[PDB]
Amino acid sequence: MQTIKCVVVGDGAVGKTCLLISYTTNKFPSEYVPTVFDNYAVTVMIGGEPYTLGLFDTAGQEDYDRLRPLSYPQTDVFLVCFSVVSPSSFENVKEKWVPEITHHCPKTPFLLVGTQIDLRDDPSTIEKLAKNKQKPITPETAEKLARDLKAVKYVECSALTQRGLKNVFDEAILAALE
Amino acid sequence: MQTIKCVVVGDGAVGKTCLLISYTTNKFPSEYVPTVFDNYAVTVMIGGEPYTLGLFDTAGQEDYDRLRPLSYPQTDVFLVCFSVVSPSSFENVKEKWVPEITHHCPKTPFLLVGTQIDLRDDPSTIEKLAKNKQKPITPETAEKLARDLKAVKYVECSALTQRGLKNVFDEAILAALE
Amino acid sequence: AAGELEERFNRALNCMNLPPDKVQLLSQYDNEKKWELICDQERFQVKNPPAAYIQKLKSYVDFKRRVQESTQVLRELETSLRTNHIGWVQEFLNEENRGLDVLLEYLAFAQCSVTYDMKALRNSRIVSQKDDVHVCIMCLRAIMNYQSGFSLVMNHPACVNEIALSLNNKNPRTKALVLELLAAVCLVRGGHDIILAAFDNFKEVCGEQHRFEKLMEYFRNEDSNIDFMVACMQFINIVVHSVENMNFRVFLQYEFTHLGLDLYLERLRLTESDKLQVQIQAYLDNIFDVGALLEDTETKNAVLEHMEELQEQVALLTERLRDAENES
Amino acid sequence: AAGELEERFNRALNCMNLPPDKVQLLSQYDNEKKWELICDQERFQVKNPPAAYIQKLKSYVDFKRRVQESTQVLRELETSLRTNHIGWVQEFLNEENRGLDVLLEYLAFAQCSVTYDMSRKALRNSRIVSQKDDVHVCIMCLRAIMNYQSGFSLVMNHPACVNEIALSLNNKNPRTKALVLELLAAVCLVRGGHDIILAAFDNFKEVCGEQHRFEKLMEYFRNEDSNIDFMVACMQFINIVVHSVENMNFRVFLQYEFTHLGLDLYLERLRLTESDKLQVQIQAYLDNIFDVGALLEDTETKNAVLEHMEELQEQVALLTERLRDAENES
Ligand SMILES: Nc1nc2c(ncn2[C@@H]2O[C@H](COP(=O)(O)OP(=O)(O)NP(=O)(O)O)[C@@H](O)[C@H]2O)c(=O)[nH]1
Ligand SMILES: Nc1nc2c(ncn2[C@@H]2O[C@H](COP(=O)(O)OP(=O)(O)NP(=O)(O)O)[C@@H](O)[C@H]2O)c(=O)[nH]1
Ligand SMILES: [Mg+2]
Ligand SMILES: [Mg+2]
């Protein structure tokens, strides 16, 4: 048989772990825990052939910068994640994450993934973000980035609303086989 | 009638007035009076002829610098004074006094006169001077000086113990007639 | 599947530069999920040795681009310092390679195009592209993540003075990182004296009148980027009040007042940025006013003599009330 | 000896530039020794007009050594400035003669070899005149001009004037240095005069190529123990420059400015001398020194004795409540 290794990288508290849990069990968790490393396994069907989908969850905080690349070996597709309402998390894509994975796992396709689309209309974030004179990333700005970073495609989703959530992993799997 | 005018200049509290009062009278004053200007007259006989000796006492304080030179016109001989126990008084002979008398009355002879010889050996004057890293003026150094400034002669004197006092004024009458 | 695996785990753990905080938060794993870590560690390999980068970087120092891949080679050089095992860093910075040196040599090469705006120049103006030059600071920030390397940064003379020179770069993101960096070195023990010597150097080489005055221009006149102002304001607040001696504090405080800090901050207290308003108010609570402090000192002694006036008034009064009570 | 009302006496009393202090003592003289003065003034005449001195000095500004007799010209000018009627000074300083200027440019000329070892055609011609007394005599002339009320005002409004004097501290003679410091000390205490002295040392910083303000002041003061009277005027200048200030945040700025230059640890060694003027000047400075730490410790916290004073404030009230009730029991 065959297996598809998928690693989710991204800034701390972007919602990597909820992204992985609101997908597999459709339960959106309440608890915030800084995730150290975790492994999930799900069998998925493509063209009547059983694939075992490997989901790897990594740490976002800078303390595990030395530990994180242990999840990297044998990766078929990467997920580079940021939140649409935190520009800090956005530009660490060009500064940290994309350069990190292209060092350790070159010639590995990856998707650009925006999370927390549901807060793009949230009132309390409207003022909080504008107060520091910045605004959330429009779909226009991110897909111009993915086009520069030689990313495969750009997808966005919310783990809470599950809107376009399944869509993320499926477009990701398609890139995994190339 | 002929007369010999003699003007006494020198720093304040050098003992000019005591020099003139312990000469004309034999009473030595202790009382300190800052003299603005004063006039004395004593008849002295030269070669058996009565000459009237004019003694002019001038101010030492720098406040009367513009007042003092009124006593200068028609001066026959000057007495330029410093104290042997005050080097401060010593160097004002060259920077202040001698160039002052030679501006207003050039080609007029003058004597270099050191006063207060009795304190050259006094302990409290030795110590007070030695504490400020100084030493009383040697007789060698005073005539070291006199030749350079074109003085007539160097004579030294103490008004307290009248001593070598008559000699000064004789040498002054002496320079006056040539 | 070793039956006594504890020793291995520790050996391949401290070679990950983990804080005492995060290293036993981890020490309590299942025995199986501990072996799992030990075996990925040795299964992981380093693609390129530190000497490889030294060469390709040292050679960049001498028309068209052998500096073409400079931006990315430096960029994956940063990545290697940060994410490879700490052993890799020890080797890069050691004496045979002398990595910190050659690294510093290149930054100086790229930044003599930016320090001369406000020898043979040749290739420096093109290399002055903001991406080539700024990653270099990130390489240093990474070295300063490692304890031995951070002390190695402080006892290297030109290093810290060099970082301060990179404050001249026109990019707000770069400026802020420099200020963030200098802030850390400033508060570590004796590190305050090191920062001063760096800005003193900055005064002479830039040809300016007062010491940190090119900085004051940057802080005041740009209202575009907020987080720069945050890192900037925080650097200033540290340099003035982090000091031990309180005479030195008011001396340094006055020097900034002269640069028109207080008169600009009166207008900048108006911003509705939460992040800047908090850093500004923090500086404003810390200011000294020697005038006010002498006035309340007189007051103390004078109330001492009024407390002596109260101690004396109560004595006489109560003594006379008992003399009236006895005459009754 | 005509007896009018004697305010022909007033004219020569003014025109002698005497302090009001001394005019109180002098105006109450006898009548004869009062008119006797008036006619000595009218008999006294001035040898040379200021233009005579101006010309021969301006000519010195452009082998050479034809100036050799310069030193005496300066010495005879000083004598003229100090001891002549006050008008002679005004005539020297007015727009026509323009004395301060030509005087100042000559000082600058004699002093460009000593400010440099640390315009060249002269630079060579500067070293020989610098040996001479000329540099030190010139300063004595300014000392004379600044005791004159109107002239002292003309000096501070002159930009370069005081600024050249600050450079006059570099001359090799200890007595000369001391004169510069007493002078600059004096200009320092007049209203608004403080900033002019600092700006002079600011100029002094660059022209001498020195790191910090002063610091050259500090060296002459520090490394020379030869002359007693220099340090006295020196130490009191420092005492002035630091504690005379309006703002006390600026004062402690200045105290540190000198402290950093190693004043305080040197003064502990210099406190051993019992030269009286120095023992007084050092201790005078140490009594004025500030310690924000000390002011902060006794403003520690709470000021809780306020409510210990309130316990006292409540006590007098209550005691008085019993004494007025005693007037009622009476
Ligand atoms: N509104 C909203 N909140 C979200 C979303 N996704 C995650 N969160 C929340 O954001 C917080 C962090 O999410 P989490 O999944 O733990 O983040 P992470 O990237 O795994 N962080 P780490 O790297 O530290 O493990 C959590 O409280 C979670 O509820 C989202 O789509 N919308
Ligand atoms: N030991 C000693 N003291 C003297 C001698 N002559 C004067 N004095 C003292 O020195 C002090 C000043 O003397 P005085 O005659 O007033 O000086 P002056 O030169 O007239 N000063 P002024 O110019 O201010 O009037 C006086 O206290 C006086 O007693 C001397 O020969 N020996
Ligand atoms: Mg996680
Ligand atoms: Mg007298």
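Structure determined by X-ray crystallography, 3.8 Å.
Placed from the backbone N, Cα and C atoms, the Cβ positions cover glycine too.
According to Swiss-Prot, the protein carries these features:
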type	residues	note
BINDING	B:10-17, B:57-61, B:115-118	GTP binding site
MUTAGEN	B:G12 to V	Constitutively active. Interacts with PARD6 proteins. Does not inhibit filopodia formation. No effect on NR3C2 transcriptional activity
MUTAGEN	B:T17 to N	Constitutively inactive. Does not interact with PARD6 proteins. Inhibits filopodia formation. No effect on NR3C2 transcriptional activity
MUTAGEN	B:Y32 to F	Abolishes AMPylation by Haemophilus IbpA
MUTAGEN	B:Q61 to L	Constitutively active. Interacts with PARD6 proteins
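Most other Cβ atoms within 10 A: among the recorded positions B:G10, B:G12, that distinction falls to B:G10. Its Cβ taken as reference, B:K16 (GTP binding site) is surrounded by 23 other Cβ atoms within 10 Å in the chains shown.
With respect to Cβ neighbours within 10 Å, the binding-site residues B:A13, B:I117 differ, and B:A13 shows the lowest count. B:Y32 (mutagenesis position) has B:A13 nearby among the binding-site residues B:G10, B:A13, B:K16, B:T58, B:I117, counting only those with a Cα within 10 angstroms of its own Cα. Cα to Cα, B:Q61 (mutagenesis position) and B:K16 (GTP binding site) are separated by 12 Å. Looking at B:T17, B:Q61, the mutagenesis positions in this record, the fewest other C-beta atoms within 10 angstroms of the C-beta turn up around B:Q61. In this structure, B:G12 are the recorded positions from B:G12, B:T58, B:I117 whose C-beta falls under 6 Å of some atom of ligand 2. Residues near B:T58 (GTP binding site) in space but far in sequence (CB under 8 A, at least 6 apart, same chain), listed by position: B:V7, B:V8, B:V9, B:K16, B:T35, B:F37, B:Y64, B:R68, B:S71. B:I117 (GTP binding site) sits 16 Å from B:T17 (mutagenesis position), taking the CA atoms of both as reference points. Note: the Cα of B:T17 (mutagenesis position) and the Cα of B:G10 (GTP binding site) are spaced 10 Å from each other.
DSSP assigns B:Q61 (mutagenesis position) to coil in the three-state reduction, placing it in neither a helix nor a strand. Residues B:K16, B:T17, taken from the recorded positions B:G10, B:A13, B:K16, B:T17, B:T58, are distinguished by a CB atom under 6 angstroms from ligand 4.
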